There are 2 protein chains.
Amino acid sequence: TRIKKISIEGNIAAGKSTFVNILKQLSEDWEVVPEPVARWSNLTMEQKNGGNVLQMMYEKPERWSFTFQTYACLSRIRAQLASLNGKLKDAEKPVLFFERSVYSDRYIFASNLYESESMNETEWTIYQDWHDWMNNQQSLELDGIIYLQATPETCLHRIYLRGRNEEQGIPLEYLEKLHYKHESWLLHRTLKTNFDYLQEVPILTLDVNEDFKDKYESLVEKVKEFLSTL
Amino acid sequence: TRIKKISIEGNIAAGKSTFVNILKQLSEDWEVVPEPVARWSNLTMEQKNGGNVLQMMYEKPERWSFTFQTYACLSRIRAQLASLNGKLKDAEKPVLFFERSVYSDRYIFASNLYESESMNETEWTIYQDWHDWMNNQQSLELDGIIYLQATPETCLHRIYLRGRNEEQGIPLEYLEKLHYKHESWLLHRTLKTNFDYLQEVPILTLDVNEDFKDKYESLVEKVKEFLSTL
Ligand SMILES: CCCN(c1nc(-c2nccc(N)n2)cs1)c1cc(-c2ccc(CCN3CCN(C)CC3)cc2)ccc1C
Ligand SMILES: CCCN(c1nc(-c2nccc(N)n2)cs1)c1cc(-c2ccc(CCN3CCN(C)CC3)cc2)ccc1C
Ligand SMILES: O=c1ccn([C@@H]2O[C@H](COP(=O)(O)OP(=O)(O)O)[C@@H](O)[C@H]2O)c(=O)[nH]1
Ligand SMILES: O=c1ccn([C@@H]2O[C@H](COP(=O)(O)OP(=O)(O)O)[C@@H](O)[C@H]2O)c(=O)[nH]1
Ligand code: NA
Ligand code: NA
């Protein structure tokens, strides 16, 4: 049929990869596009570039933020378009779940890096110009967003559970800032973007503070109800 | 009709902008796309970004080369596509002359900046990946290339004639390196690219060592003969 495109949004270690890997197993009509940055954070040219860029980012964010953000967003568009053109062609009710979106790339991450002075004004204006044009040159437009809403403290604890060495230094204050941006964008809907259609996109907010790995049936029921409304 | 796409290639100050501004005046069926970098080197957001990036490049090329090259190539694709979709719709024999191409961006300039250590391997691999994908995601494929072939010494003298303050320090050695790349790509056809069709694209080589501003009729005759073969 026509593939429904749903973005899964949320803070670092809210449980997006966990949730998407749950969903993919529940229907042959359901496919997922993992976030390139998540895959880099685990042989391919993108993975080699991504692992180098991430390591350089941790060392010197004010040098590498523009390069990282442009490659993360390119990598995501390529991966989303490949799934959209590759998969679900025999499906009766096709749904593609994106682990985050080109909108979180710009309005959460790249925006935060500009706000932290890791990009200068020229880098940030080049990035927005690049993004505005790269997304118009639509096929990836979202039918819905699922917001996995967790407290900064939950996400800090989940960084600890996941155990990536590079992340154990990330402080609660950073997660608080990303949390505020997600709340402004997806709960209050106060954050202005350059994609008018986003103000009209339905949003499902799921509280994921309680562990769901062995107990996700209520969350998935909410997803199936939300999907039926689209 | 179908618009013929012709790239004008050549070293710094070979006379490309001069030649393109001559051609545009000779036919209502002929239009030109000036190089964004050339326009930055003279109020628009691109011009402000471009003027900042160029100035930063002269100060610290090993910091800004990746950012510059990505924005120069994006800016060119946008400008070429805008002309291709905007212009020549009532023309009987439409021709769009590009001041350089996405191929000179990568195989002349970005390649030289990698060779000079102004981009590291990751920057250069990200750039080529970005380029390979950004050009496939064809509408800008060239029908022909016109190579304005000038000696490094001619180009050094023409930098002097043009008088841009920032360029008066550019040394003959740099122009010699760019000259060699153009000769390898467009005369010897030894330079390998990732665009198979380029090996088959017709090339017209014009010697522009002699001043042509008041005496260009033989050059244009060669252009009209070349166009009739396409
Ligand atoms: C898991 C997070 C990875 N991540 C990013 N991830 C992204 C992204 N992810 C997915 C899609 C996308 N488009 N971007 C951007 S940055 C990331 C974050 C940092 C970083 C930035 C700031 C702080 C604050 C520390 N200071 C603040 C001053 N205080 C006085 C002391 C404490 C700490 C660490 C560094 C490197 C990377 C790589
Ligand atoms: C008119 C040229 C502008 N240009 C470029 N233009 C481009 C481009 N143009 C058009 C499309 C495109 N994609 N790229 C790339 S760099 C440019 C060139 C330089 C530059 C690089 C190297 C040297 C060598 C000097 N040293 C070498 C060591 N020796 C011991 C002493 C002498 C001197 C100057 C700096 C900034 C810019 C901006
Ligand atoms: O209900 C949950 C959700 C996540 N996690 C753990 O929290 C960490 C972060 O989850 P994930 O990678 O899914 O977070 P994302 O960054 O993808 O949002 C991982 O170690 C998960 O196994 C958990 O224990 N219970
Ligand atoms: O036959 C010519 C061609 C060019 N020029 C001058 O050479 C300089 C560089 O020309 P242009 O800007 O066209 O070079 P491009 O960088 O565009 O190849 C300018 O001052 C031109 O006016 C000239 O005097 N005679
Ligand atoms: Na599935
Ligand atoms: Na004309």
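In chain A, numbers come from Swiss-Prot; the residues present are 19-60, 71-165, 168-260, in order.
Method on record in the header is X-ray crystallography, 1.8 Å.
Including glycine, each Cβ sits where the backbone N, Cα and C put it.
In the three-state DSSP reading, A:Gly28 (ATP binding site) counts as coil. Cβ neighbours within 10 Å of A:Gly28 (ATP binding site), excluding its own Cβ and spanning all shown chains: 26. Summarising the annotation, Swiss-Prot assigns ATP binding site to A:28-36, A:188-192, A:240-242.
The Cβ neighbour count for A:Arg128 (substrate binding site), using a 10 Å radius over every protein chain in view, is 23. Annotation comment: Swiss-Prot describes A:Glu53, A:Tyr86, A:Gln97, A:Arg128, A:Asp133, A:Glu197 as substrate binding site.
Under the heading of mutagenesis, Swiss-Prot lists A:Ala100 to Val and annotates it as follows: Strongly increased catalytic efficiency towards deoxycytidine; when associated with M-104 and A-133. For A:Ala100 (mutagenesis position), the number of other Cβ atoms no farther than 10 Å from its own Cβ, over all displayed protein chains, is 22.
What Swiss-Prot says about the mutagenesis result for A:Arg104 to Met is this: Strongly increased catalytic efficiency towards deoxycytidine; when associated with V-100 and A-133. For A:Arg104 (mutagenesis position), the same-chain residues that are 6 or more apart in sequence and have a Cβ closer than 8 Å to its Cβ are A:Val51, A:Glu53, A:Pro54, A:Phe126, A:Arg128, A:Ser129, A:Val130, A:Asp133.
As a published mutagenesis entry, A:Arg104 to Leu appears in Swiss-Prot alongside the note: Strongly increased catalytic efficiency towards deoxythymidine; when associated with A-133. Mapped onto three states, the DSSP output places A:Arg104 (mutagenesis position) in helix.
Among the features that Swiss-Prot reports, active site, proton acceptor is placed at A:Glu127. According to its DSSP assignment, A:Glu127 (active site, proton acceptor) is in a strand.
Listed in Swiss-Prot as a mutagenesis experiment, A:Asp133 to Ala is described as follows: Strongly increased catalytic efficiency towards deoxycytidine; when associated with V-100 and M-104. Strongly increased catalytic efficiency towards deoxythymidine; when associated with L-104. Around the Cβ of A:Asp133 (mutagenesis position), the number of neighbouring Cβ atoms within 10 Å comes to 25.
A gap of 2 residues interrupts the model between A:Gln165 and A:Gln168, whose Cα atoms are 9 Å apart. For ligand 3, no neighbouring binding-site residues occur among A:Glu53, A:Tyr86, A:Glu197, by Cβ distance under 6 Å. In the deposited model, 10 residues go unmodelled between A:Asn60 and A:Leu71, whose Cα atoms sit 12 Å apart.
Counting in whole angstrom, A:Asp241 (ATP binding site) lies 29 from A:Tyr86 (substrate binding site) by their C-alpha atoms.
For A:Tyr86 (substrate binding site), the same-chain residues that are 6 or more apart in sequence and have a Cβ closer than 8 Å to its Cβ are A:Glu196.
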